[PDB]
2 protein chains.
Amino acid sequence: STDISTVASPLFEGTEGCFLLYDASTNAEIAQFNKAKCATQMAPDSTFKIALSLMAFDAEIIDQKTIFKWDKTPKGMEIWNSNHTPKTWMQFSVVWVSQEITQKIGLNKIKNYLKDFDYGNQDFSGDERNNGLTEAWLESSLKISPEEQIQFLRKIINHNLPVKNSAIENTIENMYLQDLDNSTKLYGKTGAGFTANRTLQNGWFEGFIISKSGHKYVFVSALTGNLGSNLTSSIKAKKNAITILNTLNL
Amino acid sequence: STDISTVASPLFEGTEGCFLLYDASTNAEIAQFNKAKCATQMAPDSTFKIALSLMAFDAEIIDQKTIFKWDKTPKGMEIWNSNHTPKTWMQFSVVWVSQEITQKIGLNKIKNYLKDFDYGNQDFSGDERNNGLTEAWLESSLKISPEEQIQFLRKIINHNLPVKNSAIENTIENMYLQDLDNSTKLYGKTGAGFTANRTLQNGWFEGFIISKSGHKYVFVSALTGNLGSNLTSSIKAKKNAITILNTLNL
């Protein structure tokens, strides 16, 4: 695992950052930054939509033609106040869609999926408000580390999970974002939130990259730090990931 | 037409009652009782929710999935002290939901809908207290007669109103109550209140009936009288309507 601190350190200055890049098929570490932070678990926040998408498609509760209907009540973010699809649900981190999905699947089935995915601490208890089904993955009980997310991403693209193959590929397709400088394809998902009872912000940007040659890799960019009252932790994590990926020219 | 005094008289004894049944499509009068009372305008009270439902769905401020959140303060009736849906709003005559809707739509828009609906005296000025927006339809400024309500109901089911077709059908669906003795389907809404500055009670029960053959009709059962301090005018109007409709066997 080539240490890329020389390029990553300036990008993460002012925060506790981490970056990991692994080969999809062999699990060989290609590049890393601040392994200590990489082993620390924290709320997955919206990156949990990757797992929820797998569950929703596998359970056959949604398909690519599904249209989630807005209930006309303000959700807190204007882009959330409209109808969505499985694709835009991921793109805009539409929490209310996730909540409709968890309610349909049920707590028991979610717990079973968490074991299948070996998802971090697998704690979906939430906060005594019994709000697990609606917020367990949002700066709540559920926690997972960047290292653990890497392995989860590997199992997905390698099809080493007990779920429909189509559930996996439909989820990956819905994560497509853009092509990098050298044409490498980028598929990813952001996640962000404020640490409970503190001012700190946590941020994630993780996913897959497919080189023009066809070689596949998985990556995770994460950080925790004081970035003010505006949630920009995932914007920063994503920007840093793209900068690093283009520099590595993989 | 058809005078049904023989059956209606005892049912309305002790009050000034009225009953009207018209063919939806042709406007032919099928049955009637005490036309003098039928031509008298009075506050629509909760039957106004039929109009508000049309406005809310047409303006797209509510969806069948919408959940109205109780503000946690005592409302006067225990069934109102809970969260509601567009269906239970009608079912339990939840006034606070109507008030949230009128404030969202705004006075100017309400005035335009009143013209579109040719709704009685169209007076939404209320009481001084500048409370028209939240109380005009409750034994206040707004008045409409049973004959006028019949024509409004006809325009609804015949889709002769300048509003979305879905707004009309969603409203009718939310008015469904039960099937009558011969399988005819009953859709309706109650309304009741005390006459301002008097001891009298006004009551309404109106809506649509769809025979098993598919033939549609509109009806209105209304009354005004001294029934004590317990508001039972709409309970009586509804009971009388169902008794009459079953006897007519339509």
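Going by Swiss-Prot, the residues shown for chain B are 26-152, 154-276, listed in order.
The backbone N, Cα and C atoms fix where each Cβ goes, and this holds for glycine too.
Around B:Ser71 (mutagenesis position), taking its Cβ as the centre, 23 other Cβ atoms fall within 10 Å, counting all chains. Residues or ranges marked as active site, acyl-ester intermediate by Swiss-Prot: B:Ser71.
Summarising the annotation, Swiss-Prot assigns beta-lactam binding site to B:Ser71, B:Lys74, B:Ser118, B:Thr216, B:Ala218 and lists experimental evidence as the type of evidence.
Reduced to three states, the DSSP call for B:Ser71 (mutagenesis position) is helix. B:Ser71 to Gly appears in Swiss-Prot as a published mutagenesis result, with the remark: Abolishes hydrolysis of ampicillin. Drastically reduces catalytic efficiency, about 70,000-fold, with respect to nitrocefin.
Recorded in Swiss-Prot as a mutagenesis result, B:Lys74 to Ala, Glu or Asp carries the remark: Abolishes hydrolysis of ampicillin. Drastically reduces catalytic efficiency, about 2000-fold, with respect to nitrocefin. On its own chain, B:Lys74 (mutagenesis position) has B:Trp114, B:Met115, B:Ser118, B:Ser123, B:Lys215 as residues at least 6 apart in sequence with a Cβ closer than 8 Å to its own Cβ.
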Widest Cα span across the beta-lactam binders B:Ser71, B:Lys74, B:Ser118, B:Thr216, B:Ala218, in Å? 12
Relative to the mean position of the Cβ atoms of B:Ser71, B:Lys74, B:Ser118, B:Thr216, B:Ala218, the recorded beta-lactam site, which additional same-chain residues have Cβ within 8 Å? B:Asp70, B:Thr72, B:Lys215, B:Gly217, B:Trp230, B:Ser260
Can you tell me how far the Cα of B:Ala218 (beta-lactam binding site) sits from the Cα of B:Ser71 (mutagenesis position), in Å? 7
Tell me the Cα distance separating B:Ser71 (mutagenesis position) from B:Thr216 (beta-lactam binding site), rounded to the nearest angstrom. 6
Binding-site residues considered: B:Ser118, B:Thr216; fewest surrounding Cβ atoms within 10 Å belongs to B:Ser118
